[PDB]
Amino acid sequence: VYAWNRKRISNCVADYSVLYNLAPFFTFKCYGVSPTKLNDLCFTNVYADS
Amino acid sequence: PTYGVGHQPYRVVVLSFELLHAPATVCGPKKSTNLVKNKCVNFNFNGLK
Amino acid sequence: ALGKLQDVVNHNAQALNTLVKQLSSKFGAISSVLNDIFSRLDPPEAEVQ
């Protein structure tokens, strides 16, 4: 947590239908957007903090 | 492994999005179609429906 | 000289202009475009916006 990896993800095709067939993903809370309907929006560059 | 669920490790990824005036590069899995002009249709551009 | 007739034209023109410009207000919501709200937000809480 004190060295959280921040990966800049750009020039991608964000397919959010691949993280649900994996292990049970809990607490999928999106602040500002809906959990679904994310496959129709074009973002400029996202950041993944793991 | 024998501790309660409140103390078990949980991996967490935070996906921070951005929306500014620039050509977008991260879209969703939607196959784009051809451009048919001079006809009232439903446009579905990057962020304008 | 012909001001008593141009005044009504200017009044109706500005009444239409302000009526069009009132669509540029959020009225306490997050945006003024409905396609920007229906796309990001789901119907459950999009009603309050």
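By the numbers in Swiss-Prot, the shown part of chain A spans 350-399.
Looks like electron microscopy, 2.9 Å, at least that's what the header says.
Just so you know, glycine gets a Cβ as well, placed from its N, Cα and C.
The note that Swiss-Prot attaches to the natural variant A:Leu368 to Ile is: In strain: Omicron/XBB.1.5, Omicron/EG.5.1. A:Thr376 to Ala appears in Swiss-Prot as a natural variant; the accompanying note says: In strain: Omicron/BA.2, Omicron/BA.2.12.1, Omicron/BA.4, Omicron/BA.5, Omicron/BQ.1.1, Omicron/XBB.1.5, Omicron/EG.5.1.
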Study note, to complete from the structure: Rounded Cα distance in angstrom between A:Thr376 (variant position) and A:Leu368 (variant position) is 13
Check your understanding: Looking at the variant positions A:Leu368, A:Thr376, which one has the fewest other Cβ atoms within 10 Å of its own Cβ?
Key -> A:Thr376
